[PDB]
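Since the structure comes first, as structure tokens, the remarks are kept for the end.
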Amino acid sequence: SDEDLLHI
Amino acid sequence: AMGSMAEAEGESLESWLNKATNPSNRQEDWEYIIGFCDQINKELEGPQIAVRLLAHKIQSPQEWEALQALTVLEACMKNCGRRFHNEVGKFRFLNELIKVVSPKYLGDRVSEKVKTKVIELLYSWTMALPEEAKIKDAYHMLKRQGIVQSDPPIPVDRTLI
């Protein structure tokens with residue numbers, strides 16, 4: 001339960 | 001559906017946030033800032049709700065509102081324990097801060113004050129919260145991408161490691 005790092 | 005966020009729990013916590021982040025505030029009203037932490041400490045889903053609420057206020061287009069939100073977020077880190085730390089240490093929350101500083105997202109329409117305070121907090125957390133692995137992952141990536149060139153100076157005292 002958590003999203004993936006927001007790769008910018 | 002959306003949980004307690006849509007219920008009285010959420011409405012109450014956002015009501016407390018409005019007060020603590022009202023852009024009319026002459027200055028920081030700690031009567032409302034700390035009171036928000038207390039509500040979080042008594043609520044079963046206080047941390048989950050709170051961080052989503054804080055993330056939203058921080059992404060506000062209005063400077064003073066976002067800044068006070070960052071102050072409340074700081075207060076919560078020092079007054080809401082591990083249970084709060086653990087929710088901030090998830091990408092679900094951290095990606096929201098990243099949008100504030102990355103030009104590919106909100107980055108271009110956010111004052112420099114806000115973005116630097118956000119950087120200072122993330123960094124400060126890597127020093128103070130080593131067991132929150134995801135926070136440095138988010139920080140180092142901001143470095144690896146030139147958003148953060150050099151670690152910033154931060155407020156420190158004897159209680160900080």
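Counting starts with 1 at the first residue shown.
When the header is checked for method, it gives X-ray crystallography, 2.4 Å.
Just so you know, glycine gets a Cβ as well, placed from its N, Cα and C.
Within the domain 'VHS' (B:20-150), the DSSP-based counts of helix, strand and coil residues read 97 helix, 0 strand, 34 coil. As annotated by Swiss-Prot, domain 'VHS' applies to B:20-150.
Among the mutagenesis results in Swiss-Prot, B:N95 to A (Swiss-Prot position 91) has the note: No effect on regulation of BACE1 degradation. The residue drawn here is the original one. All chains included, 20 other C-beta atoms sit within 10 angstroms of the C-beta of B:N95 (mutagenesis position).
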